[PDB]
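Enquirer: I'd like to ask you about the structure that follows.
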Amino acid sequence: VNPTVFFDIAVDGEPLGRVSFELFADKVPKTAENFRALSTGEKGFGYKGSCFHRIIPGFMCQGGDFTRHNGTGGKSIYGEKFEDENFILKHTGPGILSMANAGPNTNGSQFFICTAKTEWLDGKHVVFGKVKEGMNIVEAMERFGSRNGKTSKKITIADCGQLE
């Protein structure tokens, strides 16, 4: 019942591979629906063509700023930043999908993929999904990050949508 979405990732325009995610709509339905909709584009805006702008090896890949492409933008499907739905799910290791924010109850469209266990984020970021296939593609993306998060090649979401 939980939706599955895919990203097709490119590096300086050259295809790299596909990552798929299970979205935990059973436990965080508003946050999963926001990500699902942005991935299909069905509201007229979303993740297709956006970049991963902040990559820190051993930590996480962050993306979803499809408005300003640098971490200062993005918007939810709700016409406003929305609340932290709950913190039932924890940051337990690589592959966790979690919302980036600007403090309590400021969720928009930016998200990150953990590449390690990041327990210090528990209770601060809403976990809402996990990598299902293609963790190796996230690992390949990680290698184009750096200590301060700057990417050495442009990492894009060349296509995205809903699977199954």
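Residue numbering in chain A adheres to Swiss-Prot, whereby the residues present occupy positions 2-165 in order.
Per the header: X-ray crystallography, 1.7 Å.
Note: Cβ is positioned from N, Cα and C throughout, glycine not excepted.
Got these off Swiss-Prot a minute ago, pasting:
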DOMAIN    7-163  domain 'PPIase cyclophilin-type'
MUTAGEN   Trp121 to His  No effect on peptidyl-prolyl cis-trans isomerase activity
MUTAGEN   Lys125 to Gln  Acetylation-mimetic mutant; no effect on its interaction with TARDBP
MUTAGEN   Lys125 to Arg  Loss of acetylation and interaction with TARDBP
MUTAGEN   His126 to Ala  Loss of peptidyl-prolyl cis-trans isomerase activity and interaction with HCV NS5A. Loss of ability to stimulate MAPK/ERK phosphorylation
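So where do these features actually land, and what's packed around them?
Expert: For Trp121 (mutagenesis position), applying a Cβ distance below 8 Å and a minimum sequence separation of six or more within one chain yields no residues.
Under DSSP, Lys125 (mutagenesis position) is assigned to coil, being neither helix nor strand in the three-state scheme.
For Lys125 (mutagenesis position), other Cβ atoms within 10 Å of its Cβ number 14.
Contacts of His126 (mutagenesis position) defined by a Cβ separation under 8 A and a same-chain sequence distance of 6+ are given as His92, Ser99, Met100, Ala101, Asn102, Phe113, in order along the sequence.
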